[PDB]
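I am attaching a structure below and will ask some questions about it afterwards.
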8 protein chains.
Amino acid sequence: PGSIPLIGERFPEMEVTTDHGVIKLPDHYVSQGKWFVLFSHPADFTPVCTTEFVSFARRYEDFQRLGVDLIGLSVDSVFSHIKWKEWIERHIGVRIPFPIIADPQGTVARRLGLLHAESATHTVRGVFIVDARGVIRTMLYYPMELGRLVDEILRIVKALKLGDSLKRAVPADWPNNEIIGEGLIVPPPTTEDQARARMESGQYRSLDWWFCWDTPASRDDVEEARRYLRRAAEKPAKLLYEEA
Amino acid sequence: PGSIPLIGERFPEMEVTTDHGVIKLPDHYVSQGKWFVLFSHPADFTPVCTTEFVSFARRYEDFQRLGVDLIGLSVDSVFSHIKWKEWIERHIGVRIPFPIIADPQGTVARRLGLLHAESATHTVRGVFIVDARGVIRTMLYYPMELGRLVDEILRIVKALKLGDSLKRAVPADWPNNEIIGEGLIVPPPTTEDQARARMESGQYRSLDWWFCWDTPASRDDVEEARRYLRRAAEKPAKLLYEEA
Amino acid sequence: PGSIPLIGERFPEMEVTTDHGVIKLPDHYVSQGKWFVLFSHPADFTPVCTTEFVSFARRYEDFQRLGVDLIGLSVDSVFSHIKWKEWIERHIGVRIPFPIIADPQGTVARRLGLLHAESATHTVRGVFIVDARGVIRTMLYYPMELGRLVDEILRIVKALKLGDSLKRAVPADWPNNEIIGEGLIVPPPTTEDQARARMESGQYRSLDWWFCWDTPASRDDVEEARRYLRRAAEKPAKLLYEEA
Amino acid sequence: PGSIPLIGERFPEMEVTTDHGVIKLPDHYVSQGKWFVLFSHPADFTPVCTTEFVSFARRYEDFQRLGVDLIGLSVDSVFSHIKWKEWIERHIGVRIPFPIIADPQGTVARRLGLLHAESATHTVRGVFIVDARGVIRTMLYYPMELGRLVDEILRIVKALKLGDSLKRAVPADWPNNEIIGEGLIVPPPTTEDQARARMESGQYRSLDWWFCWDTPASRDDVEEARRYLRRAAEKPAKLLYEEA
Amino acid sequence: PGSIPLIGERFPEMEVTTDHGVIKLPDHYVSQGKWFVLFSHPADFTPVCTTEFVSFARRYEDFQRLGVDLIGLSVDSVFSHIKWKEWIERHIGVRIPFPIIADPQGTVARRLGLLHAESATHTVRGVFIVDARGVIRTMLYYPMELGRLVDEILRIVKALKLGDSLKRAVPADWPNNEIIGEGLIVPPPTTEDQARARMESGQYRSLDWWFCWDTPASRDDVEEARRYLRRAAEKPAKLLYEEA
Amino acid sequence: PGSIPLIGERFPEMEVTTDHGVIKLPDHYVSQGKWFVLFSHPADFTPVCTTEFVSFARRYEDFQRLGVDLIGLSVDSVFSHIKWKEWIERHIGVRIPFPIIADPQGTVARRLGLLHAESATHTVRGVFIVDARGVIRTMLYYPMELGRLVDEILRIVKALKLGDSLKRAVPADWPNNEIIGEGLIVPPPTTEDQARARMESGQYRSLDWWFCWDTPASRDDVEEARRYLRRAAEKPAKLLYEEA
Amino acid sequence: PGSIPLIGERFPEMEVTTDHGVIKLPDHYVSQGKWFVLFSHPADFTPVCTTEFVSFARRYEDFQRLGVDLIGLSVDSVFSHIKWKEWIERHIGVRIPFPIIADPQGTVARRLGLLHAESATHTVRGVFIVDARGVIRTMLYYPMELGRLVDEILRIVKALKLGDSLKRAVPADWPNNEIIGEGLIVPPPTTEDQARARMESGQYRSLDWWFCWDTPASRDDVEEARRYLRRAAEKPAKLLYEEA
Amino acid sequence: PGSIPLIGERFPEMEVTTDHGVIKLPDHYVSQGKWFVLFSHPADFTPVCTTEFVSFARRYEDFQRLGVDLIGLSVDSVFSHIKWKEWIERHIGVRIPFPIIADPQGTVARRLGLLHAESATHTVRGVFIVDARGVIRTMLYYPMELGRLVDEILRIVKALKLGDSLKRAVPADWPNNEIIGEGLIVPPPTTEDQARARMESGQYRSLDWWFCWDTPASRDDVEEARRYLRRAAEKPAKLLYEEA
C-alpha cells in the first residue's frame, strides 16, 4: 500500500525548503563529499519528536566528525520549525543545529513514502541514510509512538563508511559480533575458482570459503562505534528536564 | 521505485512455504496471541546473514519472553535453508529454532518490498515487526553489506508493547532518554480545551502542555529494555569463531 | 487553474480536525442553525495572518450577534495552531476564540480551491461565507500579501441575512448606497405580466419596472451595518503594539 | 464545483468583445502599464448591477489615479450594454465610462468560473484584480443578491500597489490596523539566519522575529487609503434617486 | 500456458550469473565456435537433480570431444550451487566441471519458459540445445519427478552436427533406424522438377522420390552414436553409491 | 517466442478431426482410463516422419501395454493421412494403427505451440505425454531434421507410471543410473522435522537427508524399461527397406 | 462474414510456395505480361477437386493461347500436391502441368477470403481472374460439393481481354446474347452532352442513348468464345474412367 | 479490402425494400421452401444490366420449375426500377417478373460486399445462390464490364439441388464431366474404416477409395442440366434488338 525509494537507488532529486534555506538533494551534500541522514518526524511541538531532535542535536558533532550531515523533515512550515527550535533552545537549553525541511502539502513525504496508515496527515519517523554518491544505503521506518535510538543511526553510518572504505561487510551487532567480535567480513567468493583461490591463499580467518574475515578496522574506529552503543546503554546522570 | 506494506496496515495475508512447513501469515501468529518479527536476508551460506541468524537465535528466548515469534525469509529453497541450518549447528554450535520462508521467485519479497535496487536477485535485510493483531508496527531496511543490531529490534518491540499497555508514547533512546530518562510521554492534547485541562490537572511532570510525561513503567520493564542496550554495547567475553 | 465549490452549492461535506476537535462541515454549524465564515491563511506565526486573527477575534462578538460562527484554516498542525494562539494571547493580549482547522496535506485546501499559484505550499486568504442551511453564499480570495477588511465580512453577512429575511437584494455600498442610501431593492420582475403589474401597483419607489426599492430594514439593521464600515474607517484610539 | 483561474496565474489570454471594441486580455492593459479590475454582474437592466456600475463610475477617477482601469462583464450583448448605459445616463445622470464585455455564450464566464450554482444562466458578481504584468492578484465572488463595496476594491488595489512598491505585506484593515495602524509588514524571514540577522539589525519595530513592520508609506498614500474607507462609511448627503 | 523461445530462433541474449562468473548467453559460446546444452533443474540439494549432474559430469568429455559446452540452471544462488558441487564431490566423488546459472527470482527461467504448472517456484528439467550460431536446435521439458537420459542428449547433439555437416536429415532411432539403419536421409525435393530429377539421377537408395537416403556418416561417427545408446542400455557394474 | 501448454496443466480441451474420426481430447483417452502420447510431424510423405511412424507403429504394442494410446498430428488433411498410411503399408509392409489428427490451418498446432521458427508452415516434432487424468507430464520438441528416439518416449512413460504408483522420483538414466542403478528416489523432505524424521527412521538407503532411495520396482518393470533401451541400442537384424 | 480482396484492386502482393517453387504474386505473371487464373480447391485426393484439375489440365492450351496462366491452391503441402499429380497422371492419364500453391496454415487462404463457413479447415472453390497489370477482374466462389464449369472461366478471360482491347462492355451470355448476339456494348454516356452527341453521331446500333453496341470483335474471336460454351454443352464421346 | 457474407452462412437477415414491396430476407423465400438467387447490378438504365435482366426474365420459368426465385438489387430507387422495367417491356418486349431491391445509400450492398474497388458508388455484378434453408451456397462476383452467363446459374442451382437430394458432390462440368460424364460423386470417406468399408461395400464405380461415384440422377435431370449448357452455347436464331 505505499511506494518508497529503494536502497541502492539514487536519492530522489528534489529542491526542498528548509529553515536554513532552499537546498537541492542529494546534490547539496554530494557536492561536499558528505553523507547525510534525512529523518522525518510527525510534527513540531510534539514530544517524541522534541526528544529525537535533542538527541540528534547532542550527537551532531559525532555525525560531523564522520562527515555526515543531518536534515529533518516534517509537514510543518519553516516558521513553525524556527519557533520550535527557539522553544527548544529556551526550555531545554539545546540548540538544534541542522536544517529541517518544511513540506506542508506532503510532496516530499510522498515521494519518500513517509505517510503510512497510522496517519494520513503526518509522516512516520523515517530515516534515510544517503552516501556521498547520493545513494540510499539504509531506510528505517519507526512509528509515531516510538522514538528512534539515534546511536544506532550513528552505528549504521560509521559501519557503512568503514565497510566501504575497507571493502568489507559488517557482521550483525558489530564492534560486538558474537562470532567474530569486531572482525569484518570479506565479501564471499561468487565463483568456484575464486572460492578455491581464497582457501588456497590462507590470507584470512575462515569458517568456510564463503565465511572469511579479518580485523582491519582501527582501534579508534572500533572504539568510536562501541562508544555509540555504550552511550545508548548508559542512563544519563542528570536529565535535561531537571536542568530545565 | 518499490512498493511496500505500510506501518498501521494489516500484514498482507499470504500462505508461505517455510522450512517448518506452510504457514499462513499473519494468522498463524495472531491465532496464538503472538507478535512476530519477519526479517529477510539476501542468501543462505553468506556470512553477514549467518551472523544475523546466530544473533537472532541466541536472543530467541528474549523474543519468547515478550510473546514474539521470529520468522526469516530469503529467495533460497527450503532445501538450502535446511542445509544452511545444519551447517550453522555444526560449525558454529547454535541451532536456528525458527522458520525461514523460502521464496525462490521472490513472490513474498515483492509483496513486502524486499527486493531493492542493490541487488536484482536477493532481498535486502528487512524487518517487519507485527503485533498480535496482525498490524505492521515498524519496518527496517538494512542493506546487504551491514548486519542489523538485533538488540534494537528487542528494544523496539518491548517499547511498543509498553507504550500499548500503558498508553504512552516512547521518547528517543528510551529508557535512557536525555530529557526525561525512563519517563514515558502522554500523547499530546489535540485541542485547546484538552491542553488547558491537562495543564490544570497537575497530574504529569510537564515542559509545556504538549510535553507531559510520567514514569508508569515498572523497574522490571525499564531494566529489561536497558538490558538489551547494555548487551549490545558489551564486547563478547569469548568469540564463537574461537570455540568452533 | 483550480477547481472550487460554487456559491449556491452546499458546502462540501467533510470531516476536519481543528484545534477545538474534529467536526463535520457544514453539519456542525447547520445543526446549530449557525451561519459560518470559514477563512484560511497561509501560515501560523506569519504577521498578516496574525493581524487578521486579532482583527477577527476582536470582532467575534459582532459575528456572534449575527448568528455567525468563525472558523480559520491553514496547512499547519493543531499543535502550531495552539502555540500560535498562546503567542497572540501572551504578546498581543487578545485571545482567539474560534477554531482553526489543521490541514497539513492540503486535503481540505484542494477541495476548497485554496491552493493558488502564489504558493504551492500555503493556502491564499480565502473566505467562504456559509448560511445556516450549509449553502455557500460568497467566496473571497485575497493573496498572501494583503490582509482582509474583516468589517466588510461583517457587512456581507449582515446584508445577506437582511436580504434573505426581507426578500430584497442589497445595493452597492449599502447602507450608504449613492442612489438609494439604505434602501433595499425589490428582485426585478422576470415576466412581462409581472413587470406590468409591478408598475400598475404604485407600491415601491421606482426608477423603472426593473428598478424598485423601499426601506424595509429597521434603523437598527442599518446602523449596525454602517457601524462596521465606520469602524473600518476609523484610526484606532490606541494601537495594540504599544501595550504589547 | 467549477474551475477558476488562480491568484498568481497570468490572467487567461483571450480576445473579448466589449462595447468599446474588441480587445485582448490581459494584453490591452499590460500594454499600457495598467492594472485592471475586471468585474462581472448578472445582467443589464438589473438593479443591484446598476447601483454597482454607478458606484464604480463615481470612483473611476480614483482608479485612474492609481494606474488602474475598470472593465465590466455580463452575458448580455453589446447592444444591451449600450442601451443600459444610456438608460443610466439618462435616468440617474451618471455616464458609465469604462467598457463592458459582452459574453452571450458564457465563453469568458466559464474561463473565469463566473457561472456558479446560484444561476445556470447569469454570472455571479466576480472581481479579478490583475496587475500590470497581467497576473491575477485577488478574486472576490459576491452573489447576485448583494452589491459589492467599491471602496474596498480601491483599498485593495492601492494596498497591493503600495505593498509591491515598498516590498511590504499589508496588515488586516490597513491603514487602520488595530495592532500597527498604518504600519506595513516586512515579509517574514524564512531561515534561521535571516531571523537572527533581522533581530540583530534592530532596524524594525517588532513583536517577534517574524513580525516586523515600519511606516514607509507616504502620508498622502495613507490618507488616500483612509479616504476610501471614510467615504464608504459616510452616508451620501443627497441620494441620486432624488434628482432622477 | 506459458511462453518459450522456439527452435530455429536465436537463444535469447542475456548476461547470466553462474558459479563460474557472469557470462553473456549465446555469445560466450558462439564466440568460441562451440555449441552448448543449457539444461535446468528445480533445486540444488534435490536427488534427481544430483543424479543428472553426475550423469552430465560423467559424459563431460563426450560432450567436450564434440565441441559442446554444458551449462546448468536453477533458481538457487551461486553460493548453494558451489556448496552443492562440493557436496557432490565430497560424497559421490565426482567433480562437476561446468557452470550452473543462479537465477533466484526466476528471470532467466521466465525467459526460457522454464516455470511450468507443476511448481510455481522451481524450474522443470528443461534442456536447450544451441548450435555455434547461437540457434536453438532442440528443446526438451522433463518434469521434476523424472531424470533425463543424458545419452539421448549426446545422440541429439551428435546427430544434429552430423546432419548439419553431411546436409542430411536423421531418421527415427538413428543409427539404428529399422528401415535404413545408419542411413541418413536426403531432404525431400519440394518441387516437381526436383523430384523428377532426383528420381532420374539414380544417385540415392530410394523408396520414393520424397524418400531417398545414403550412408554418408563415417563408421567412427556411427559407432560413437551407437556407443551413447549402448551406454544408456548397459546396467553399470559398480554403482557410485556403493563406491562412495 | 511462442506459447505452449505447460507440464502439470490439463491438456487443452479441444475437438479434433483424426483419420479415425473426430474425437475430443483429452476426454477421449481419460474416459478410457488411458494415457496418450500425442506427437506431431511436419508433413505426411516426408521421410523422417515416415521413419518415425514406422518406429511408433513397431512399438505400438509396447505403448498399449503401458496403457498408452498414440495419437499423431500434422497440418495435412485426413485424406493425405490415409493415402500416406496406404503407401507405408504397401511399400514398407507396416500398418500404422493409431490415428493422426489433421490440422490444416494449424489451429491445434498453435494451441500446442507446435509452430516454431524453423517453419512457418509445418509443425516441429513435438511430443506431449498426457496421463490418464488428462495432465501433461512431459513435452519434447525435436526439430524437422532429426527423428526422435521412440524408445526414450516409452522409457519416459514407463518411469512416470512407475513413479506415480510407487510415489517415487526416477533418477537420471533409470533403470541404469550410475549412482543408484534401478533404485528409485524418495521425494525429499521439505521441512526440518520431516528431514530429521526420515533420517531417524533408518528406512531407506541414503546419501543425505534429502537423497534417499530404495528398489521398489518389480524385476519385470525394470527389465521392461531396460528392454526399450537395449532395443534403442541394438542395430536391427534386417532393415525394412530390404524385404520391401 | 470474412474479408476478401476486391475486383479493381491489385492482387495481394505475396510470396507463395508452389509445387513448382516459390513465386511472388502477382509479379511473376505481371513481369511476363501474362494474366493468371488462381483457383483454390479444398483438398488434394478429393474427387471433385480431381475432376477440376483434369478439366483445367485438358484446357491448359486454351488458357496459354490466351496468354493466361493457371495456378491452383489448397491448404495441403507441396508433397501431397506432387503425390496427387502423380496419382492423377498414373490413374487418369492426364499430367497436371501448372503449379499448385501449398498453403498449410491457411495464410494465403485468409488473405484471399477463401475460408468460408462450410469448412473451418479447407478452402472453398474460389477463382480469381487477374489481369496483366495484376488487377483482380472477377472472383467466383463455388462450394465444396459442386465442381466449376471451366469453360465459363475461359469465356470470362476471353471476354475480358476482348472488352479491354476493343474498349467495350460484354453483354450477358455473350457471344450468344439474346438481344444483340455477339454484339459488344459501348460504355454508356455519363453526361447529357455525351448522350446527345452519341445519339446524333449515328455511329452505333442503339436501343437508347445509354444502350449502344456494335460488332467489332473478329469472327475468330467470337467463334473461339462460342466454342468454349459448345464444349461445355457437349457430352464427352469417351470418358477417362473407362480407359482409366 | 472488403467484407462479404460467406458460403455456408445463413444469408444476412434484412428487411429490404423492393419494387414488389418490403420483404424480409432469407425468410420470405425460406417461408415458401424456395431457394433464391439474389443478384446485383450497378445501375438501372445501363446496358449490360439490361441484357442480364432480359436473360434472367427469359429463363424465369426454368428457375420457377426448379423452385427458385429471383431477386435483383441495385443502389437505384424503386421508382427508377419500375421505370426501367417499363422501358424494357416497351422496347425489348420482355416483362421482368421478379423484384429488384432498391438500396440507394448502399446499406444492403455493404452488407453483401457488393461495393468493390472498380466503383465506390455502384455495386459489381454479384450473385448469391441461397438455399431453402436460407444458407448461401455459391457467390459469384462479375465486374461491371462483363455480363453473367445465366445458364451457368441454372446449372449451379439444379446441380446443387440434385447433389442435396441425392447426397452426392457434382464433378467439374457435370452433366459432362470428362472423367465420369453425368456420374455423381459419393462424398469421400474421412476415416480409415470408412474407406475400407467403401472399398468392400462394392456399391460404386471407383478409381480409388476417395473417388467413387454413381449415376443416380434421372435422365430427365441430366438432360435438363445439359439443356441449360446447350442453350448457353446456341446462338439465338433471332435477336431481340431485331424486332425492337
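Going by Swiss-Prot, the residues shown for chain G are 2-245, listed in order.
For all residues, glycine too, the Cβ spot is worked out from N, Cα and C.
OK, Swiss-Prot features for this one:
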DOMAIN    G:6-163  domain 'Thioredoxin'
MUTAGEN   G:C50 to S  Abolishes enzyme activity
ACT_SITE  G:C50  active site, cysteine sulfenic acid (-SOH) intermediate
BINDING   G:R126  substrate binding site
MUTAGEN   G:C213 to S  Abolishes enzyme activity
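Please go over these features one by one and say how buried each is and what sits next to it.
DSSP classifies G:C50 (mutagenesis position) as helix under the three-state reduction.
Other Cβ atoms within 10 Å of the Cβ of G:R126 (substrate binding site), summed over all protein chains shown, number 27. DSSP assigns G:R126 (substrate binding site) to a strand in the three-state reduction.
Sequence-distant neighbours of G:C213 (mutagenesis position) (same chain, 6+ apart, CB under 8 A from its CB) are G:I186, G:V187, G:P189, G:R199, G:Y205, G:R206, G:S207. In the three-state DSSP scheme, G:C213 (mutagenesis position) falls into the strand class.
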Between G:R126 (substrate binding site) and G:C50 (mutagenesis position), what C-alpha distance do you get in Å?
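Computed Cα spacing between G:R126 (substrate binding site) and G:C50 (mutagenesis position) is 9 Å.
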Might you list, by sequence position, any residue in that chain lying six or more from G:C50 (mutagenesis position) with a Cβ less than 8 Å away from its Cβ?
G:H42, G:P43, G:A44, G:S75, G:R126
